[PDB]
Each structure stands twice: as structure tokens, then as C-alpha cells.
Amino acid sequence: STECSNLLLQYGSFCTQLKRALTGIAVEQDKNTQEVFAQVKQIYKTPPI
Amino acid sequence: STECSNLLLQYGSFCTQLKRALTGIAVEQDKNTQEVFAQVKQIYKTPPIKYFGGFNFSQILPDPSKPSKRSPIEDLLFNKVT
Amino acid sequence: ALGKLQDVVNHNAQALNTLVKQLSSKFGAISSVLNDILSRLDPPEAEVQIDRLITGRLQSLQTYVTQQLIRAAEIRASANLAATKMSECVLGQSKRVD
Amino acid sequence: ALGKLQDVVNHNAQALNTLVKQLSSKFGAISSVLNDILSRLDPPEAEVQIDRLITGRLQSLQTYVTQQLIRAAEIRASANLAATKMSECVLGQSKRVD
Amino acid sequence: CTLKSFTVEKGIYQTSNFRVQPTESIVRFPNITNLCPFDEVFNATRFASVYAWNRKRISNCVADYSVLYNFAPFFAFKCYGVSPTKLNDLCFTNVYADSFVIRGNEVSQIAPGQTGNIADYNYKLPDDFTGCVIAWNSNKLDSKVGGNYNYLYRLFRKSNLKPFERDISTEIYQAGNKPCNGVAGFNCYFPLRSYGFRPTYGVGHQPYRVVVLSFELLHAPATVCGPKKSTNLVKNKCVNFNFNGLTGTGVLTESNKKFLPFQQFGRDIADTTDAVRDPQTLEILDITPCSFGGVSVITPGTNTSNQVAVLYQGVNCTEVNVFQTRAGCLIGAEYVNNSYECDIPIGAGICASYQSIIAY
Amino acid sequence: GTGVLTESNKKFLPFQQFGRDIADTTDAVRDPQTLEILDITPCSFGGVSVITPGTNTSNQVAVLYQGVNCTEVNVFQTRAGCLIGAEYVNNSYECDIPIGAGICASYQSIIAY
Amino acid sequence: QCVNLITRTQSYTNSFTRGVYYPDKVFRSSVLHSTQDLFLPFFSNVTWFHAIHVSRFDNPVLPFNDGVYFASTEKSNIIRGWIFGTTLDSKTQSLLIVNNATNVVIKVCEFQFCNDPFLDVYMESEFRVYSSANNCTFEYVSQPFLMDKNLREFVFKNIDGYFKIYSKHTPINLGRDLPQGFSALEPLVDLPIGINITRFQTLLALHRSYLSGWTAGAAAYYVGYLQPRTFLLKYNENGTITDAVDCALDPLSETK
Amino acid sequence: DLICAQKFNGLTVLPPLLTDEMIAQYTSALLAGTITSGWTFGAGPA
Ligand SMILES: *[C@@H]1O[C@H](CO)[C@@H](O[C@@H]2O[C@H](CO)[C@@H](O)[C@H](O)[C@H]2NC(C)=O)[C@H](O)[C@H]1NC(C)=O
Ligand SMILES: *[C@@H]1O[C@H](CO)[C@@H](O[C@@H]2O[C@H](CO)[C@@H](O)[C@H](O)[C@H]2NC(C)=O)[C@H](O)[C@H]1NC(C)=O
Ligand SMILES: *[C@@H]1O[C@H](CO)[C@@H](O)[C@H](O)[C@H]1NC(C)=O
Ligand SMILES: *[C@@H]1O[C@H](CO)[C@@H](O)[C@H](O)[C@H]1NC(C)=O
Ligand SMILES: *[C@@H]1O[C@H](CO)[C@@H](O)[C@H](O)[C@H]1NC(C)=O
Ligand SMILES: *[C@@H]1O[C@H](CO)[C@@H](O)[C@H](O)[C@H]1NC(C)=O
Ligand SMILES: *[C@@H]1O[C@H](CO)[C@@H](O)[C@H](O)[C@H]1NC(C)=O
Ligand SMILES: *[C@@H]1O[C@H](CO)[C@@H](O)[C@H](O)[C@H]1NC(C)=O
Ligand SMILES: *[C@@H]1O[C@H](CO)[C@@H](O)[C@H](O)[C@H]1NC(C)=O
């Protein structure tokens, strides 16, 4: 709906805040995984025996 | 606008809630700074002869030449954060 | 045994489902469909009805983002704890009790 | 190197800027300036327009306070961690790995 | 009162916001005064038809709307985007008077968003219309006993008109599958039909003269203003000013901003008025908000003492036991060189205590 | 509405006209003219993301259409979506610009790896 | 006295970043302002017209679309104004803009325009521009905007009753006629016309020969068309638009 | 259909930057380091 978007533009930067907050959460999850698991810079392997 | 404030009064204690929350955050920040940095009740000072067996701490000790009394590393940190 | 991770998945899907279900809420308007409001009403009246739908959906989206931020803070704390356990229990021997 | 602290500064100014930007939103009213609304309409309809502006600005302010509280919790957690590092790494030698 | 208690504990409490009030109101309007030709529009013997409605531009005049009220057989006087009583206090541009004659029952269709025949094919109003619609009965002048057929409306058209669009094309309409080829016949009718205005009919069918005044609000330099008199300009003082219908409270100062000749208003990063160019005297007055700040009441417990000190946050001491701090101006506490532990936190390294209230 | 109308394997009962999802969104419909069932599926949408280095370094950009297969829009298909403007390299480096699903982008032209 | 004298050839060039104007009359300093208006898109296809009279109808009427960007490197006396309207005859209203050495006359009447209209100097006569002008409803005389290498840029818009003309004069060092960089055009006049404009035509001046009745002449001008576009304009310390990004041109500018 | 409904309403799940295979590879590297090298790999060379 174009009319709904035109009326939605009157509310300002609410959409920008919601997108920015979700983007911050999304990068935060990747940072959390990186902090927990990527604690070594050498990929070690077990010996065959 | 007085009329706007009169109409705003119908909504109740929203303004008091927001001011109280911001005041709590404002005191919380000072409490955070006290917790991190104010962990000693004695202000220790280094001896005037800065010899520690070969260890050099010039980059982390305060610089007398600078008016801010900051270390070179701290001065660099303050310059690099804007 | 693995309820906690399942709980996280359960909360996220349910939150998305709740946000989806918020699209079927009239919020005081004649209909939840923008098309029907537009076709079945005159521009000023339709404007009012759409603006009611917009404020209701925006409130729902703000609620979803706020609860996601709170859950993100909780998961961030859990992740920081997990990183601490990874560093101190796996990469070394810890003398901390329990 | 100093990206984290600047990021916090960046978030705070941006939040204030967004809140400042929210003053330029009509929120479904004829104008975003209250003085124009008073100078142009009788109190029965000016009350409605001022009500629309008040509810939009109040929603913006509550949103700003909510994110400030969430960021305050995150910074408080970081400060507690920093105090723990100051106690355990600076004021003693730590056997905790990493 | 703020804490809703009769006992106040030791500490600093934010109570209210100090703001200096304006001293006098200054109204600046264009000096030019020309009587506006409303007599031509409102007192004309003959009006145009609704399909060919007459549009008159009103500009470069000062309008007295009070006489419109003083003499008025206008049964309908309905304003949409502006108050009727505030018209004398505002400045406008894009002023248009649209005059036409319609039926008694068709006065509801001259509105934004209305579905109708004259609304779609004769005269269309925009959804965001601001202005006033005036309607009055014209049975005495625009009716004849034999039938006054001089007023015509467009019954048939292929598509709806645009806002403020006039259609005077007398081309045939094709109402059916068969083409008409410019000749009337079966399912081929003329689009323009005349009203059967007779004085014997009751209300609802009698001819009504409608004049639509259309304005625009503040988005251009204004040429039509109210009868309000221009006042002199005052510098470096907190005043409530009215520049061309823009009301604000601030201090007007000299500016060094090189405005371009077309430019009038000035704006900051918040798109809020920061400068104004006066029409009467072409000079730029920078607008700065009057001094304000938060008041914090530093007090010990009421059990100990009733003395208080006030901190004006972010306000220098010369714009309000006076001590200047980075936090603001502190009134009622005496600075002491002696350093003690923090009792009541003020800010920027400054703390307050009771020993009188001292600040250190 | 607006959407693709694909063939449906859903066997409607004779009294039913429309169909709804678990989340109360329309997923099916019965045609009034011919009694057949169609799976209404809305048209493809994607989150356009722009991958760029600093403007100080270069003005080359890559576009990621999140969730969009490459056939429905230097074109590479990732699990994140379709990446246009970056060339896949079989070499592995450290992550410079994160794309997602193990894909990262860097400037050397813009490469994805 | 309508005579067909002008033949016209056309080529296609690039707009680069020309055509930016001040979208309103509000002073903004040191800000980034995003506005949605009728702008000439960046690197758009602009038609370069060469109109030649040497001493049949080969000078057609150009469309107006949503607004026109006009540019010329010629001197102020060759191109003398413009014609705007729909049918360009006595049945509809039309707008005539004529500049001369002393002033500019902007006038809206029911002109019966010639097929190849041109102002001829001999004194100046408009009998080759139109054959009649009746029921004339607007006239506006003011200081001219074609005065005295120098690139002259105009933007014409026809929005809600007003014909808006924006102009800039820029000294261009010898080279490509449409230069690089930004030269923001300033609002010159807003005219309360209220007419339908779908077509437009450029007016040239021709000198009588007195020896092949008119002197041979040539005029080169660029025409581009405005589109509804969102721009982000940079306002510097002095309020001048020194830079802009077109938000829908490429993903980099869209990111900006 | 649950994922489809969210997609229809403009809600898009973003894939994790680290896939399950790479997280498994990281755990494998940590296990190999803690089994073959003790705590030495966490504090320096393995
Ligand atoms: C400790 O380190 C400081 C700086 O790291 C040394 O100061 C340098 O001295 C050399 C030679 O005297 C100069 O060339 C440098 O310009 C000095 N640098 C600075 C930043 O002042 C200092 O000599 C070291 N030793 C002691 C005992 O202080
Ligand atoms: C340039 O144009 C102006 C305006 O059309 C001309 O000035 C007018 O000349 C006529 C001559 O018949 C006078 O009647 C008017 O009173 C003049 N008007 C104004 C405002 O001055 C002028 O003559 C033109 N110049 C040339 C060389 O043709
Ligand atoms: C209005 O017109 C009538 C007759 O047409 C005339 O008698 C009267 O004086 C006029 N009034 C004004 C204010 O012009
Ligand atoms: C009156 O205002 C006009 C602008 O409309 C200005 O040109 C003129 O100088 C003013 N006159 C006086 C006496 O201020
Ligand atoms: C309706 O018309 C179509 C087209 O002729 C036909 O196939 C169908 O059987 C008819 N009846 C129903 C109930 O759809
Ligand atoms: C401009 O348009 C013409 C015809 O429409 C075309 O031949 C030409 O290639 C275009 N120019 C550019 C630069 O695209
Ligand atoms: C303008 O004129 C053209 C051609 O004469 C016509 O097709 C169009 O509908 C007109 N538009 C308006 C708004 O009158
Ligand atoms: C236009 O001019 C003609 C003849 O010059 C005249 O018959 C007609 O009434 C005029 N129309 C208007 C609206 O003045
Ligand atoms: C702005 O104005 C000042 C003062 O007139 C001038 O010195 C300067 O060159 C101008 N331009 C810029 C870009 O600062």
C-alpha cells in the first residue's frame, strides 16, 4: 500500500530505530559466537593414532 | 505552551517516570566510575627517582610537563576518542 | 536436558508468531486489511482507519523489538559467561569452586 | 583500536539526535510546531492536534528512555567487568586464563 | 512537593526548570497596506457555473475578515484548516477565491474526500485542503419563475477531475459500446445539463452561491496578511515575536549569516527556526532560545536543617554566595578551598556538604 | 492481494473457498470460475544490503539480496542470498566484511570467500 | 507572417551532476538535508539541440514532461526566451518569456503561435513569434536573466499553479560545455500561472540581412527532463549547496 | 509454513555468520589443543 507508506512517513524515524536495533542485535549474536568459540587462532588436529 | 502542558497533565505520571529513570541512569554512571576507579582510599605517589631495575614506565606514569597530568598513553587515548 | 537452548528457539519463534498474529488485529479499526479499508471507505475516513492500524502495528513492532533487546541482553550475559567458561575451564584448570 | 568507547559516544549522540529529530514529526497532525497549531486553530480542534503531537512525542521519549535503560544495563555489566579486572588484574595476580 | 513527602533526605533533587520569561510581544508585518478586493468576489451580480467555476488570485493585500462577519447572509461559513477568528492574526500566500453556483443539497460535496457528481466531474478539492467554504442562498438573484437554466453541470465524463481543475470542453460522451461520432442519439448524451432553478421550490433545490477561500500555510513568502499593526524591533531581549504568522519566544540578535535574496527563514540541524528575515525591513535577525536550565535543590535532611542551595544546570552565573561550576551556577553555597569527602554530589568534581552549606 | 498462483496439492472440502496458514495468513484459494485449488504464494522480496569498502579507498560496491535465489532477481549464490558484484575466490582469508553463512567479503575489486 | 526558417539537429550527452537547485527558500548551513523533489537525475541522457538558420518545417515542439533543465553556452542575445503551453494556438492559454537588452517580459495570453517562432531584430518584432494574442490574463515585467564561456542553466517546474524558474550563471573555462562539479541553481522567480503545460519551445533571435531575408545563425542548447527523485544535499558554512547524492542512482549513493 | 508466513510479512531470518560446520571445527580445534597440549595452547604456543 502506497497510501499506508505515505501516512507512515508522518511518524518519522521510528522505522530507522527498529531496523538499527535489530541490526545491533544481529551483529551482537555473531560477536557472541565469535567470543565463545573463536578463542584460538590455530586450528589444531588430533594425531591419527 | 501552557495549553499543551494542561493537556499533558491528563496522561498522569509519565513525565515523573521518565525523569526518575534518567536520574537513576545518571547516578548509576557515577556509581560505575566509583566502582571501577575509586578502589583505593590512599592516593599513592611514585618516588622522584624513576628507577625500577631497568623497567621503564614513562609511557604510563603521569607527565609533569603536561597541564592535564596525564600519561602519554592516556593523552593519546583522550586525543583518539572524540 | 537441552531445554534451555530449545527454550531460546521456542521464545524466538513464538515472538515472531506473536508479531505475525499482531497483523490480524483490528486495533479498533473496522478491518485488519488495508485493502478493504481503502476500497470500502472515503479518503479522510480511510486515512483515520489506516492510521489506527499503523499505530497499533507500530506499537506491536516496538514491543517486539524491546523484548528482543532484553532477551539479547540476557543472551549476551550468558554468552559472556560461556566465553569465560571456555577460557577458564577448557583452556586452563580453574580453582574457582563450582 | 578505540572503537568500543567511540561507539558508546556514537550511540548516545545518535539517540539524542533521533530524539531531536522526532520533534520534526507531524504524528498525524497538521503541523509539527505547537505555536502554529495554537496560532491557527480554535481550542476544540487545537486540543486534538496537540493531543496527537503529545502522544507521538511521548511515545518517542518512552522509546528513548527504554533504549537508554537497556544501554545502561549493558554499560553497567561492562563496568562491573571492568571493576572485576581492576581488582583481579591490577591489584593482584590472576590465575584465571585469558 | 516534588518528592510528595514532608521529610526530605540528604541529597540533590531535580525539581523544576528555570526559564526567563518574555518581557513584551513584538509583531512584525509588512508595512504595505492595500484594501483587498473582496467586494468584487462577494458582491458580484453574476457567478460562474460549477463546470466553469471562477478562480481569482488574491495577493499583495491586507485582508480584514471582520467585515465578512459584519455583513453576511451566508447560511454556511465552514473552515477546515484554520480557525475563523484567527484569520486576522495570520499571513498567507496562495490565496484563491473559487466562485460557483450549485444546488442546495450539493453543498456537502464541496469537501475533501467526497464522492459525488460535481465533486468528480466539476470541482475537486484536495485531501489536504485548508481554507473556508462560504455558501449562501441565491434564490432572489440566480432564479427565474420560468426557469433559470444559465447554470450547467457536467453529468458525464470519462474520468474524474484533478483538484483545482476546470473542464469546459463541450465534446460528446460515449455512454455505451457503440461509438457516437460526435452526434447525439441512442446512448449518446450531452455531458453538460442545466439546473432547473425556480423560486417555487423548497430548500435543498434552490440555487446556492459557494465561494471557496484556499490558502497555504507558511511554506512560501506571504503576500496576504491580517490587519495587525507592525511593532518596532528590539535586540538582545527575550521577546515573543510574530513574524508573518510565525509565533516564537526567543532573543533576536544581529547575524553574520549570508542569506541569499530569496531566503527568508533560517534553520538549525533540527529543522527548527533559527533566523528570520523581516518583510518590512530586509535584515536578518538571528533567533536564539531564551536562557533556561534545570534547577536542582541541594539540601541536607530536614531533621538537621532547612537551608537549601540551588544549582542551575548548564547556565552561567551572569544570566540568572554565588559560585560558578562546570555543572552550572550554584546559589546559596559558599566555596571552600579545603577538600573533604563527597557528601552531596554536585558534579564536575564539586560536592556539597552541611557544616551553612559549603561547596568544595 | 498480490501474489503468484501456483498449482495446489491441497484437497479442499466442497464448502471451503479460501485457505489459511498456521499463522493465519492466506496460503490457498479456490477459483470461482473453475473448481480448482491454487496455492497463493506472495511474490519474491529481499533485503537489499550494500557491501562496500571505505569511500577513501574505493567506490566499488556489491549488492546482497538476502533470501533471494540468483535466478529470481559476477553473480554468486550464497545461503545468505544472491551476491552481485563480487567474484568468488576459492582461497580462504580472514573475515573483513561479514556476509553470512561463512561468506565474507574483502577488497583487493571486491572478492567473496 | 509565420515563416519556417529553423532546422534542428539533436545529439545525446551526459548530464553528469548538473541541475541541482535549492528546493525551498530556507537557509540551511553545514547540514545534510534529504529532500524529495523534481530533480534532474545524475548522469542522465540530455539532448543537445543545434538550431541552424541558413540564408519546410524542421523545428518541432519539444515535450515538457514533469519539468525541464535548460542549459546554453551561447551569448545572451541569440537565445531570447521560451514558449510554454499545450496546443500553442488561440484555443488554450500559453506562456511567453521574452528577454531583451533592458528587461524580461513574461506574459500569459492566448497566443496563436507560429510553427517556427523567432524574434527578429530590425527594434524587435513579435509578428514572427505569433499572429494574434487575445484574452490575455497575465503580464510580469522585471529585470532580465539573460545578461553578459559563460554557461547559463535554468530549471523550469510547473507545480500547483506556479511556474518556478531557477537559474545559475557559471563562467566555464574552455573545455566540455557541461562541466563537472556542482553549481547549485538559485530560485529566480515563482510565477502564479495556473495553466497546463505539456510542450515547450525555445525562442531564438534572427537579424535582418538587408541584402535570404534573415542573417544566418546557429544556437546550441541542452535539454534534460526532471524526474521525482530524492536527493541528499550538502549545505556548507555559507549556505551553499556544494555537493549532492542522488539516492536512487547507484547502491553507493543509496548507502550514502 | 511458519517460516513462509514470516517471510510474507517482511520478517527475515539472517543466517549466522559462523555455520554449524565451522563452530564444530572450532570445538574440534579446542579439543585437540586441550588433549594434545594441555593448557599451553591457551597461553601461547601449543
Ligand atoms: C624511558 O623511556 C622514555 C621514552 O620511552 C625514554 O625517553 C627517551 O629518551 C631518548 C634518549 O634520551 C630520547 O631520544 C627520546 O626522545 C625520549 N622519549 C621520550 C618520549 O621522552 C627514556 O630515556 C627511558 N629511560 C628512562 C630512564 O627514563
Ligand atoms: C525591451 O522590452 C521592453 C519591454 O517590452 C521595451 O520597453 C517598452 O517599449 C514600448 C515601446 O512601444 C513602450 O511603450 C513601453 O512603455 C516600454 N516598457 C517598459 C517597461 O519600458 C523595450 O522597448 C524593448 N527594447 C527594445 C530595444 O526593443
Ligand atoms: C453591492 O452591490 C449592490 C448592488 O449590486 C450595491 O447596492 C451595494 O452598494 C454594493 N456593496 C458594496 C459593499 O460594494
Ligand atoms: C515595506 O516593505 C517592502 C517589502 O514588501 C519594502 O521594500 C519597503 O522598503 C518597506 N517600507 C518601509 C518604509 O519599511
Ligand atoms: C461456470 O462457468 C464455467 C465456464 O463456462 C464452467 O466451466 C463452470 O462449470 C460453471 N459453473 C461453476 C459452478 O463454476
Ligand atoms: C540517449 O537516448 C538515445 C535515444 O533514446 C540513445 O540512442 C542513446 O544511446 C542515449 N544515450 C545514453 C548515454 O544512454
Ligand atoms: C493538459 O493538456 C493535454 C493535452 O492538451 C491533456 O492531454 C491533459 O489531460 C491536460 N491536463 C490537464 C490537467 O488539463
Ligand atoms: C476570448 O476571445 C474571444 C474573441 O476575442 C471571445 O469571443 C471570448 O469570449 C473570449 N473568452 C474569454 C474567456 O474572455
Ligand atoms: C564563506 O564565506 C567566507 C566569508 O565571506 C569566505 O571567506 C569563504 O571563502 C566562503 N566559503 C567557504 C567555503 O568557506
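The residue numbers of chain D are those assigned by Swiss-Prot, with the residues present covering 944-1041 sequentially.
Header lists the method as electron microscopy, 3.0 Å.
Any Cβ shown, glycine's included, is placed from N, Cα and C.
Quoting Swiss-Prot on the natural variant D:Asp950 to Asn: In strain: Delta/B.1.617.2, Mu/B.1.621. Looking at Swiss-Prot, the entry for natural variant D:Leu981 to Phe says: In strain: Omicron/BA.1. Under its natural variant entries, Swiss-Prot includes D:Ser982 to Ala with the note: In strain: Alpha/B.1.1.7. According to Swiss-Prot, the natural variant D:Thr1027 to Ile carries the annotation: In strain: Gamma/P.1.
Here the features listed in Swiss-Prot are painted onto the structure.
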residue	record	Cβ neighbours (10 Å)
D:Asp950	variant position	10
D:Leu981	variant position	19
D:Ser982	variant position	20
D:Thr1027	variant position	14
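Note: the CA-CA distance between D:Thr1027 (variant position) and D:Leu981 (variant position) rounds to 56 Å. D:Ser982 (variant position) sits 43 Å from D:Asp950 (variant position), taking the Cα positions as reference.
Rounded to a whole number, the C-alpha distance linking D:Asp950 (variant position) with D:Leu981 (variant position) is 41 angstrom.
Filtering of the variant positions D:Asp950, D:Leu981, D:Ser982, D:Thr1027 by Cβ separation from chain B (threshold: under 8 Å) yields D:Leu981, ordered along the sequence. Those variant positions from D:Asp950, D:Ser982, D:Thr1027 lying by chain E, with Cβ under 8 Å from one of its Cβ atoms, are D:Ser982.
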